[PDB]
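Undergrad: Right, I'll just put the structure down here and ask away after.
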Amino acid sequence: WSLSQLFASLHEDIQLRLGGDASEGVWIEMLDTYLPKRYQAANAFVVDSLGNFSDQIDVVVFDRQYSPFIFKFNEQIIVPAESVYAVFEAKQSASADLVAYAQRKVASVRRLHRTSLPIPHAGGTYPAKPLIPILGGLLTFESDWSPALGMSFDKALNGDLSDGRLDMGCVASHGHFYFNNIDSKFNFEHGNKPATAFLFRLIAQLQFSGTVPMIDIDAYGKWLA
Amino acid sequence: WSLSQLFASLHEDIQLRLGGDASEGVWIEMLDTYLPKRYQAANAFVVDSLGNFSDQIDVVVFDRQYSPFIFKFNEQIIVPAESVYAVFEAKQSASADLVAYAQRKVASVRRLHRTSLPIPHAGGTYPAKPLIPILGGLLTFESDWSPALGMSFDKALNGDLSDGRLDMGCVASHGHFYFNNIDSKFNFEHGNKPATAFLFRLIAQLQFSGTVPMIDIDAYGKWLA
Amino acid sequence: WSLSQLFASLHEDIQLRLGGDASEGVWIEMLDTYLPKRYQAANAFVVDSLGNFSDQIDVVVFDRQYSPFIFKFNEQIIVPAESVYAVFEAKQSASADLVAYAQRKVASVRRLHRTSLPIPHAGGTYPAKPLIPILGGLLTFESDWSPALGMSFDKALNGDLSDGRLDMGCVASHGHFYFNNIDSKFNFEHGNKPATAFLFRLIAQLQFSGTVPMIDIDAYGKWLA
Ligand SMILES: [Cl-]
Ligand SMILES: [Cl-]
Ligand SMILES: [Cl-]
Ligand SMILES: [Mg+2]
Ligand SMILES: [Mg+2]
Ligand SMILES: [Mg+2]
């Protein structure tokens, strides 16, 4: 027995679960199965207290226990922006158009307005908590490029380094990528367990994402009238 | 699509779930469905480490994951006082007698003894955590008064501004109320989504209620002998 | 009604659930039923990021929501060391050999390497969190000794006061024990609700065990290649 064999057997199981238009369903199932249970994953819209909506997001990772509400409307799910940790776009194959599309979706979430309130206590008032740093990314099974994880993909990822920045992602047939804040560049990792390596990159980053802030629930509630 | 429509559709769903003697069952189901999952709701007694019991509480909101124990006895549920966040009395119609009764029930919880222990750490000892500020209230479908949310109801709510104080509540046919600590007075909100407006008032207040303290579990355990 | 009667009825229920080689199954079921839901219990191996494994542990108590991963391999469960709170050895009857065996198992967990990372924030960097103080113990239904909870058992427990130290345990027919850090000695409590008294000792200690640290997930992930 070895820790390497455990990882190989986990990847075999993930590949079974996993194996364009509707490819997000299997990524949802995988992430809702293997993320720490404090997180929840779903296909969802994101909304803010100003009544603005994101695009429809293939995979939203949000707080399971501490989200204040989750709307269920016309067979869709809508989550408040303040309880979102990550957002992914899925499609069968990576291309320049899909990367740009993923960037636009992710931007549509990050441009929402998130609230965060100060916290009273007996002695006085603690400052408002920081907002969650929302991770963005893309999930595909294949790539239109040859090589799959090379200069052309890197150029596409570099097309949005602000609101639409993709922090990480997976091409299931070849590997995964993540943005390296130190060197300010994308890193590619090629390997024979891509989805599992992606999962471990995501879990490693999420544990530093903090927690849901004190939300201006009253501001959401004004829309009751 | 609009955030207002989401709230209207949530209220329609809540009204379906909701629609004296046994009216608490539907409020339990509603709150256990729509409160953040960190909370749990049930019909329960509350107990303290001195062996004292509250009255039977129609709706108790308590900590789901961090309560140290939940007794199941003779088909009743009994929760320790330290893990309670809110307590409600339900009946079909509001009246002076029901308000006074709700106040007496809520007082019977707040008069229990709650423990809170200091917290050691390598450097030294952190002070004991604050107790949860227990919210009290009343939940009805109708009112005996005309107007339902007016001077007579306000006078009844003002009959107990200490241990039995009701912080918030709902008359499902007309609106909701909450105590305004700034002006030291009750506020009524009339509207066409009462139960949902009540739910949002409760969720907004709960997020500032803190967490379960370090409980004197040993003191409870003395009752093993 | 009295708090004593609640405890007596809880113990009756626990005795129903409970009543060598495979005795751990009923202790798992009991602890996974009655521990606070933040905890989870299972028969499991423990692993560290250096690829080292503990012995197979009859009962591991670990973090339910915040464990980063739980391997499922060849019908066994494997948990990372950093998310473990307690480890128990079970057998039908206590003896010197079983105590020594429990000590060796517990040591095999505590000798694993646990990581804990510093925590950045806007202002700077908070120190790494403390590791969870792992509780060890033994769970039996009977004892080979007469008296069951006496000098011979105390001598056996005193055979390992370091990596293999057993902090607490239960002989279901007679009582429970726990290590008293103040007097540096084992205390025995004889009584007619042993398993329930043991449960309350465990819950009291766990609430001071802290939380899972920031784990070097990257270090685990190196084993993907
Ligand atoms: Cl962000
Ligand atoms: Cl209070
Ligand atoms: Cl330890
Ligand atoms: Mg898609
Ligand atoms: Mg009632
Ligand atoms: Mg055993």
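Throughout, chain C uses Swiss-Prot numbering, with the displayed residues spanning 4-22, 35-240 in order.
Just so you know, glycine gets a Cβ as well, placed from its N, Cα and C.
I grabbed these lines from Swiss-Prot:
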- C:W4 to A: Decreased hexamer formation, retains endonuclease activity (MUTAGEN)
- C:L19 to A: Wild-type hexamer and endonuclease activity (MUTAGEN)
- C:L19 to D: No hexamer formation, no endonuclease activity (MUTAGEN)
- C:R53 to A: Loss of endonuclease activity (MUTAGEN)
- C:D73 to N: Loss of endonuclease activity, no phage immunity (MUTAGEN)
- C:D73: active site (ACT_SITE)
- C:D73, C:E104: Mg(2+) binding site (BINDING)
- C:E104: active site (ACT_SITE)
- C:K106: active site (ACT_SITE)
- C:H136 to A: Loss of endonuclease activity (MUTAGEN)
Undergrad: If I take the C-alpha of C:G22 and the C-alpha of C:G35, which enclose 12 unmodelled residues, how far apart are they in Å?
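TA: Between the Cα atoms flanking the 12-residue gap there are 13 Å.
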Undergrad: Could you check the recorded positions C:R53, C:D73, C:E104 and tell me which sit with their Cβ under 8 Å of a chain B Cβ?
TA: C:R53
Undergrad: So if I take the recorded positions (C:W4, C:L19, C:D73, C:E104, C:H136) and measure from each Cβ to the nearest atom of ligand 6, which come out below 6 Å?
TA: C:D73, C:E104
Undergrad: Using only C-alpha positions, which one of C:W4, C:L19, C:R53, C:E104, C:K106 is spatially nearest C:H136 (mutagenesis position)? These are the recorded positions in the record.
TA: C:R53
Undergrad: Quick check for you: of the mutagenesis positions C:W4, C:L19, C:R53, which have their Cα within 10 Å of the Cα of C:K106 (active site)?
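TA: Matched mutagenesis positions: none.
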Undergrad: With Cβ-Cβ distance below 8 Å and at least 6 positions apart along the chain, what are the contacts of C:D73 (mutagenesis position)? List them in sequence order.
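TA: For C:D73 (mutagenesis position), the qualifying residues are C:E39, C:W42, C:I43, C:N58, C:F103, C:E104, C:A105, C:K120, C:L154.
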Undergrad: Whole-number Å only: compute the distance from the Cα of C:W4 (mutagenesis position) to the Cα of C:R53 (mutagenesis position).
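TA: Between the alpha carbons of C:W4 (mutagenesis position) and C:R53 (mutagenesis position) there are 30 Å.
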Undergrad: How many whole Å apart are the CA atoms of C:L19 (mutagenesis position) and C:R53 (mutagenesis position)?
TA: 24
Undergrad: Among C:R53, C:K106, C:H136, the recorded positions in question, whose Cβ has the most other Cβ atoms within 10 Å in this structure?
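TA: Sorting the candidates by Cβ neighbours within 10 Å, the top entry is C:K106.
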